[PDB]
Amino acid sequence: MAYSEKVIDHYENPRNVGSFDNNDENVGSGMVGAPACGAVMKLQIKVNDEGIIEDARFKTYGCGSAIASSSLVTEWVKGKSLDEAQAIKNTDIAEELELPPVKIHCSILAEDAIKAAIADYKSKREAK
C-alpha cells in the first residue's frame, strides 16, 4: 500500500451519483481492492424482507476506462437473491466481457465485490 497519487476525485462536482442516500436498514455495501491491481470496486444493493435484490447501485473509484465488470455484475444482481448473487463465479464475468489477459484478476473482483455487499446486509439485521 503506497501513497497512490490518485485520491480525491470529482466529476464536475456530482451529487452523490451511484448512491441511495445513506442506508435503508437493509442495504449492503461491498468494497474490494488489490495492491498490484491499484483499484477499488464499490457497488450498492437493496434487499427486502423476503431477501431478494430489488435495487442495485454502483459508484466510480479508480483511474481507468469504464469498467464493464461492475456494470455487468450490477445488472445481474438486480432482481437476484442473496445466494444467487453470492453464487456467481468470476468465470462467468470473465467470459461475459472477455477481459484482457493483462489482469484477469479484474474479473474476480467483480464477483467478489458484489458478495461483500450481501455479507454486509446480513450483518445489518444480525446486530440490532
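Recorded method for this deposit: solution NMR.
The backbone N, Cα and C atoms fix where each Cβ goes, and this holds for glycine too.
Around the Cβ of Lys89 (mutagenesis position), 10 further Cβ atoms fall within 10 Å across all displayed protein chains. Listed in Swiss-Prot is the mutagenesis experiment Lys89 to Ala, annotated as follows: Stabilizes apo-protein in the D-state; Fe-S cluster assembly 3-fold slower than wild-type.
Non-local contacts of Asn90 (mutagenesis position) by the CB criterion (under 8 A, 6+ apart in sequence, same chain) comprise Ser107, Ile108, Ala110, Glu111, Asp112. In the three-state DSSP classification, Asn90 (mutagenesis position) falls within a helix. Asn90 to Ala appears in Swiss-Prot as a published mutagenesis result, with the remark: Stabilizes apo-protein in the S-state; biphasic Fe-S cluster assembly 7-fold slower than wild-type.
In the three-state DSSP reading, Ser107 (mutagenesis position) counts as helix. Using a 10 Å Cβ-Cβ cutoff, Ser107 (mutagenesis position) registers 24 neighbours. One entry in Swiss-Prot concerns the mutagenesis experiment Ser107 to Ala. Its note says: Stabilizes apo-protein in the S-state; biphasic Fe-S cluster assembly 7-fold slower than wild-type.
Under its mutagenesis annotations, Swiss-Prot gives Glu111 to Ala the following note: Stabilizes apo-protein in the S-state; biphasic Fe-S cluster assembly 7-fold slower than wild-type. Within 10 Å of the C-beta of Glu111 (mutagenesis position) there are 24 other C-beta atoms, taking all protein chains into account.
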